[PDB]
Amino acid sequence: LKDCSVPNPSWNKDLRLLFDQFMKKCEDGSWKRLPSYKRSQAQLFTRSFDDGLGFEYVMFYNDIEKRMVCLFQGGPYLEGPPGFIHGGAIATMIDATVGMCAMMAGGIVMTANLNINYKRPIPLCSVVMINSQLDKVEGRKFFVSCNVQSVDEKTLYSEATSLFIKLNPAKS
Amino acid sequence: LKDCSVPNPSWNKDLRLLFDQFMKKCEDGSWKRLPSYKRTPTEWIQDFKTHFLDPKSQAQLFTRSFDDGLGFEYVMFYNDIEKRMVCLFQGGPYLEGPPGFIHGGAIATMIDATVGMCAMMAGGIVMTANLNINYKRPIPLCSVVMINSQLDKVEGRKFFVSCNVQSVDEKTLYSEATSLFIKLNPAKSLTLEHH
Ligand SMILES: CCCCCCCCC[C@@H](O)CSCCNC(=O)CCNC(=O)[C@H](O)C(C)(C)COP(=O)(O)OP(=O)(O)OC[C@H]1O[C@@H](n2cnc3c(N)ncnc32)[C@H](O)[C@@H]1OP(=O)(O)O
Ligand SMILES: CCCCCCCCC[C@@H](O)CSCCNC(=O)CCNC(=O)[C@H](O)C(C)(C)COP(=O)(O)OP(=O)(O)OC[C@H]1O[C@@H](n2cnc3c(N)ncnc32)[C@H](O)[C@@H]1OP(=O)(O)O
């Protein structure tokens with residue numbers, strides 16, 4: 001049972017720096033780091049590449065603010081347009097972030113809607129901040145939105161909205 | 001240039017039988033099989049870098065980064081007169097999200113791949129601007145689905161594509177999506193559109 005949401009030697013300096021800043025944020029308990037594990041042959045999609053090759057990320061959650069931040073570094077195996085991250089790898093990390101935000105707020109959910117605007121392409125081996133927030137809850141409906149930005153927060157790469165439906169275990 | 005859109009021992013009978021059916025559809029010439037590779041063909045890399053975007057590898061196509069059967073297994077067939085691209089897709093165990101089912105991002109990925117390849121046939125080098133997915137029913141691991149996309153309208157550099165994700169018998173609708181793709185303006189050119 002290995003935790004992948006901790007620094008390894010594939011991590012760019014920018015990702016290490018940001019991770020350290022968010023670990024400091026965790027000092028008073030207002031933020032908290034989420035461990036992540038690999039998982040027949042079935043494995044978690046975002047944790048199925050070797051180190052550095054696929055998704056490298058850590059999530060930090062702020063309960064008071066119902067906010068999830070994903071620090072994310074995309075490896076060479078996530079390529080779409082030459083030199084950039086595939087639009088589906090972006091959707092994947094968006095979904096994993098906004099979904100985990102809903103799940104920390106309110107428990108088990110599944111994505112019903114995912115609406116992504118790609119504003120600027122993301123360079124392969126770059127590091128981004130996915131910042132999501134729970135906007136409103138309406139019964140079983142969780143409305144989470146987010147944005148993907150450069151580490152320095154100058155560049156806006158993507159914006160997304162999403163709807164998660166809390167499952168009713170007495171039905172599934 | 002090894003073609004990954006051909007049958008291999010991981011392809012279950014439904015993927016294999018549905019490949020044969022679309023291969024039959026290709027005989028009259030109305031449909032055509034697309035190849036797919038682990039890496040973009042060097043002609044398109046050259047074109048892309050030299051005229052559009054170069055950010056200054058082990059690089060390989062996201063959808064083709066899994067060994068046989070574990071990830072995305074797929075083939076695309078295109079109909080030019082219908083402006084319609086169909087992807088036959090089988091999702092392996094490494095695509096798991098909810099236990100037993102394909103991750104929403106791996107569904108988004110195969111949707112993006114399909115609608116994106118549809119936009120490219122009509123528009124050349126394009127990139128995703130919007131991708132709007134409704135996930136209606138969960139897709140079980142190792143199931144074979146069809147992604148059916150069509151180009152709905154072209155307006156300047158805008159290509160609007162729709163699609164559906166369906167079971168082989170078409171009775172179960174897993175997902176539906178809409179999308180906007182945008183034909184890239186070369187880096188050294190003006191557009192010269194409104195704005
Ligand atoms: C052969 C095998 C190879 C395999 C291939 C392998 C892999 C395949 C690769 C795959 O992985 C798929 S690429 C997947 C990842 N995609 C991206 O990263 C795209 C990032 N975005 C951009 O680079 C730019 O934003 C883009 C180039 C898209 C547009 O940038 P520009 O060109 O500068 O566009 P303008 O800003 O002048 O806007 C143009 C018009 O569009 C409108 N518009 C724009 N965005 C919109 C939105 N989100 N909703 C609604 N509308 C939107 C806008 O209002 C305007 O309309 P008007 O206002 O009516 O004029
Ligand atoms: C699982 C553990 C996580 C693992 C960790 C991995 C994590 C990675 C995460 C990824 O893996 C992602 S989870 C994997 C990807 N997700 C899926 O495949 C979900 C497929 N969908 C479904 O199973 C069902 O549609 C769902 C369970 C979503 C809802 O099924 P039901 O329970 O039958 O709910 P109802 O259908 O009665 O509708 C409920 C309400 O929502 C409204 N609505 C529904 N869809 C809508 C849409 N698209 N737009 C707008 N609205 C929509 C609807 O109008 C209704 O509203 P009201 O009638 O006004 O109340």
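Each residue's number is its place along the chain shown, starting with 1.
Backbone N, Cα and C atoms are what each Cβ position is placed from, and that goes for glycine too.
Listed in Swiss-Prot:
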type: MUTAGEN; residues: B:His103 to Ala or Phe (Swiss-Prot position 152); note: Strongly reduced enzyme activity
type: MUTAGEN; residues: B:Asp112 to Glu or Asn (Swiss-Prot position 161); note: Nearly abolishes enzyme activity. Strongly reduced affinity for myristoyl-CoA
type: ACT_SITE; residues: B:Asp112; note: active site, proton donor/acceptor
type: MUTAGEN; residues: B:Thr128 to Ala (Swiss-Prot position 177); note: Strongly reduced enzyme activity
type: MUTAGEN; residues: B:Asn134 to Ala (Swiss-Prot position 183); note: No effect on enzyme activity
type: BINDING; residues: B:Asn134, B:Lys136, B:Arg157, B:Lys158; note: substrate binding site
type: MUTAGEN; residues: B:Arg157 to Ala (Swiss-Prot position 206); note: Reduces enzyme activity
type: MUTAGEN; residues: B:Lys158 to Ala (Swiss-Prot position 207); note: Slightly reduced enzyme activity
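Sequence features annotated in Swiss-Prot and their locations in the structure.
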{"residue": "B:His103", "record": "mutagenesis position", "Cβ contacts under 8 Å, 6 or more apart": "B:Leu95, B:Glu96, B:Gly97"}
{"residue": "B:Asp112", "record": "mutagenesis position", "Cβ contacts under 8 Å, 6 or more apart": "B:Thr128, B:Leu131, B:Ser179"}
{"residue": "B:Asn134", "record": "mutagenesis position", "Cβ contacts under 8 Å, 6 or more apart": "B:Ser175, B:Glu176, B:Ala177"}
{"residue": "B:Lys136", "record": "substrate binding site", "Cβ contacts under 8 Å, 6 or more apart": "B:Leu173, B:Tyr174, B:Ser175, B:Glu176"}
{"residue": "B:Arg157", "record": "mutagenesis position", "Cβ contacts under 8 Å, 6 or more apart": "B:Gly123, B:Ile182, B:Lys183, B:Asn185, B:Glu193"}
{"residue": "B:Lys158", "record": "mutagenesis position", "Cβ contacts under 8 Å, 6 or more apart": "B:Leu180, B:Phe181, B:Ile182, B:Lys183"}
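Every protein chain considered, the tally of other Cβ atoms within 10 Å of the Cβ of B:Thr128 (mutagenesis position) stands at 26. Where 7 residues go unmodelled, between B:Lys56 and B:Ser57, the Cα positions on each side are 12 angstrom apart. Filtering the mutagenesis positions B:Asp112, B:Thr128, B:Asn134, B:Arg157, B:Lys158 for a Cβ under 8 angstroms from any Cβ of chain A leaves B:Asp112, B:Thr128, B:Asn134, in order along the sequence. Residues B:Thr128, taken from the recorded positions B:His103, B:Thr128, B:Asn134, B:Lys136, are distinguished by a CB atom under 6 angstroms from ligand 1. Ligand 2 lies under 6 Å from the Cβ of the following recorded positions, listed in sequence order from B:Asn134, B:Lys136, B:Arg157, B:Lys158: B:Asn134, B:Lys136.
DSSP gives B:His103 (mutagenesis position) a coil state; it is part of no helix or strand.
Of all Cα pairs drawn from B:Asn134, B:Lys136, B:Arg157, B:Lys158, which the record names as binding substrate, the longest spans 30 Å.
In three-state terms derived from DSSP, B:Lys136 (substrate binding site) belongs to neither a helical nor a strand segment and is classed as coil.
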